[PDB]
Amino acid sequence: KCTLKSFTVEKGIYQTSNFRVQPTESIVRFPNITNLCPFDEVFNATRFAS
Amino acid sequence: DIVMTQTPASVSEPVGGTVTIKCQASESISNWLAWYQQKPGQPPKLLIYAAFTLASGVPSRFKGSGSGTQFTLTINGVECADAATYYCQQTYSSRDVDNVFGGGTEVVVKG
């Protein structure tokens, strides 16, 4: 009824909308890297260059 | 972490020439640099700091050049009074460093 914007629908076949199975869960895959990048030695350096 | 070498080991040139010393770094140290001279039986004295600026009371014959990795110390004219050992100091990062100063370079002037 909402698609036709009418309270009465004549006999027939109407295409209303679409369907799509929603995702079940979420996964994320990254390489087995554990070393943390040397942000400390670059940022926390006592003296910087010119 | 920071290691340097100083070359040449020794130089010899008559009174009218120009003597030059190379101080090279494993990784770049920017301008941060200092050149030191010690007479025998005498503590070292600062000659060039920041690799470019002349020290106090030092004659205008010693020139420091280069930036980053390669640094050169050039003397326009010798007078047989600069015959001594020269060192270059990293003065950049000394967290875990065996020696802030580099190798020894003795200057020999034959007059």
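Heads up, chain A uses Swiss-Prot numbers, so what you see runs 300-349.
The backbone N, Cα and C atoms fix where each Cβ goes, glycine too.
Lifted from Swiss-Prot, the feature list:
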- A:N331 to Q: Reduced viral infectivity (MUTAGEN)
- A:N343 to Q: Reduced viral infectivity (MUTAGEN)
- A:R346 to K: In strain: Mu/B.1.621 (VARIANT)
- A:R346 to T: In strain: Omicron/BQ.1.1, Omicron/XBB.1.5, Omicron/EG.5.1 (VARIANT)
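By neighbour count, meaning other C-beta atoms within 10 Å, the densest spot among the mutagenesis positions A:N331, A:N343 is A:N343.
Cα separation, A:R346 (variant position) to A:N331 (mutagenesis position), rounded: 33 Å. Chain B comes within the C-beta cut-off of under 8 angstroms for the following of the recorded positions A:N331, A:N343, A:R346: A:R346. Geometry remark: A:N343 (mutagenesis position) versus A:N331 (mutagenesis position), CA distance 27 Å.
Residue environment of A:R346 (variant position) contains 11 other Cβ atoms, counted within 10 Å of its Cβ in all protein chains.
Taken residue by residue with DSSP, A:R346 (variant position) is part of neither helix nor strand, so it is coil. According to DSSP, A:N331 (mutagenesis position) is assigned to coil rather than to any helix or strand.
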